[PDB]
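K.L.:
Take this structure first; my questions come after.
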Amino acid sequence: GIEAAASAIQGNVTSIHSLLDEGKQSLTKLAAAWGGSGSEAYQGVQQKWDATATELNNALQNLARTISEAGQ
Amino acid sequence: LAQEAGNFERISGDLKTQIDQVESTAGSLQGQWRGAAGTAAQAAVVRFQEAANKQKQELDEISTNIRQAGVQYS
Ligand SMILES: [Zn+2]
Ligand SMILES: [Zn+2]
Ligand SMILES: [Zn+2]
Ligand SMILES: [Zn+2]
């Protein structure tokens, strides 16, 4: 039960981590949308992405580990 | 950027899907938390939901930017 959940969520952890990395690489190529690679707006996008992504990964890892710890 | 746009929508879609999976799995546990560890898990949930809502929000802002730049570039 809570063990199941925790295991499914680990898969999510890995998948989402990978997708956030893909999204970061994509942004690199979309840079024109904010004025190009030398744009402060683009730089801002990338810092926001890094931060949002890191929090998500962090929260996710926490979730997986807490959920397993509970079921214990 | 034109072609990168499709790939980003794909990534965004995959992320939202994975996030929906976590929310669904976690939601199926809303009942059953008990003890101090349960309190911890509930808090872990809320933290994830806040992080995931910020991610989703971000994905939408980025997609809008890309669409609006596309129009401009067209
Ligand atoms: Zn992939
Ligand atoms: Zn990574
Ligand atoms: Zn690409
Ligand atoms: Zn997919």
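Chain A uses Swiss-Prot numbers throughout; the residues present, in order, are 10-81.
Just so it is clear, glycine is given a Cβ too, placed from its N, Cα and C backbone atoms.
Features from Swiss-Prot:
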MUTAGEN   A:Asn21 to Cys  Cannot be overproduced and purified
MUTAGEN   A:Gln34 to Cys  NBD-linked protein does not fluoresce at acidic pH in presence of liposomes, this residue may face inwards in membranes away from lipids
MUTAGEN   A:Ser35 to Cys  NBD-linked protein fluoresces at acidic pH in presence of liposomes, suggests this residue faces lipids
MUTAGEN   A:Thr37 to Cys  NBD-linked protein does not fluoresce at acidic pH in presence of liposomes, this residue may face inwards in membranes away from lipids
MUTAGEN   A:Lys38 to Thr  Reduced liposome disruption; when associated with 25-T-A-26
MUTAGEN   A:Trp43 to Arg  Does not restore virulence in an esxA deletion strain, wild-type secretion of EsxA and EsxB but no complex formed. No effect on host TLR2-signaling
MUTAGEN   A:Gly45 to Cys  NBD-linked protein moderately fluoresces at acidic pH in presence of liposomes, suggests this residue is partially within membrane
MUTAGEN   A:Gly45 to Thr  Does not restore virulence in an esxA deletion strain, wild-type secretion of EsxA and EsxB
MUTAGEN   A:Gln55 to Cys  NBD-linked protein does not fluoresce at acidic pH in presence of liposomes, this residue may face inwards in membranes away from lipids
MUTAGEN   A:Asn67 to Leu  Reduced liposome disruption; when associated with 25-T-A-26
MUTAGEN   A:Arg74 to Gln  Reduced liposome disruption; when associated with 25-T-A-26
K.L.:
Out of A:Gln34, A:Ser35, A:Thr37, A:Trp43, A:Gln55, which mutagenesis positions come under 8 Å of chain B, measuring Cβ to Cβ?
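P.N.:
Sorted by position along the sequence, the hits are A:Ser35, A:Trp43.
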K.L.:
When you put A:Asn67 (mutagenesis position) at the centre and draw a 10 Å sphere around its Cα, which of the mutagenesis positions A:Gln34, A:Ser35, A:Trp43 have their Cα inside it?
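P.N.:
Hits: none.
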K.L.:
Measuring Cα to Cα, tell me the gap between A:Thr37 (mutagenesis position) and A:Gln55 (mutagenesis position) in whole angstrom.
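P.N.:
So the Cα of A:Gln55 (mutagenesis position) lies 8 Å away from that of A:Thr37 (mutagenesis position).
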K.L.:
Select the closest residue to A:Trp43 (mutagenesis position) from the following mutagenesis positions, measuring between CA atoms: A:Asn21, A:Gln34, A:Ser35, A:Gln55, A:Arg74.
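P.N.:
For A:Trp43 (mutagenesis position), the closest Cα among A:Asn21, A:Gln34, A:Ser35, A:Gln55, A:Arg74 is found at A:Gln55.
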K.L.:
Does anything in the same chain, at least 6 positions from A:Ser35 (mutagenesis position), have a Cβ under 8 Å from its Cβ, and if so what?
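P.N.:
In sequence order, no residue meets the Cβ cut-off.
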K.L.:
Can you grab the distance from A:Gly45 (mutagenesis position) over to A:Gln55 (mutagenesis position)? Cα atoms, rounded to a whole Å.
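P.N.:
Approximately 12 Å lies between the Cα of A:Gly45 (mutagenesis position) and that of A:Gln55 (mutagenesis position).
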K.L.:
Go through A:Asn21, A:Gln55, the listed mutagenesis positions, and name the one with the sparsest Cβ surroundings, counting other Cβ atoms within 10 Å.
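P.N.:
Taking A:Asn21, A:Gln55 as the mutagenesis positions, the minimal 10 Å Cβ count falls on A:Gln55.
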K.L.:
I'd like to confirm something. Which of the mutagenesis positions, A:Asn21, A:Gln55, A:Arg74, has a Cα closest to the Cα of A:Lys38 (mutagenesis position)?
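P.N.:
Closest candidate to A:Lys38 (mutagenesis position), judged by Cα separation, is A:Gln55.
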K.L.:
Hey, how far is A:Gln34 (mutagenesis position) from A:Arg74 (mutagenesis position), Cα to Cα, in Å?
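P.N.:
A:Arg74 (mutagenesis position) has its Cα 28 Å from the Cα of A:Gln34 (mutagenesis position).
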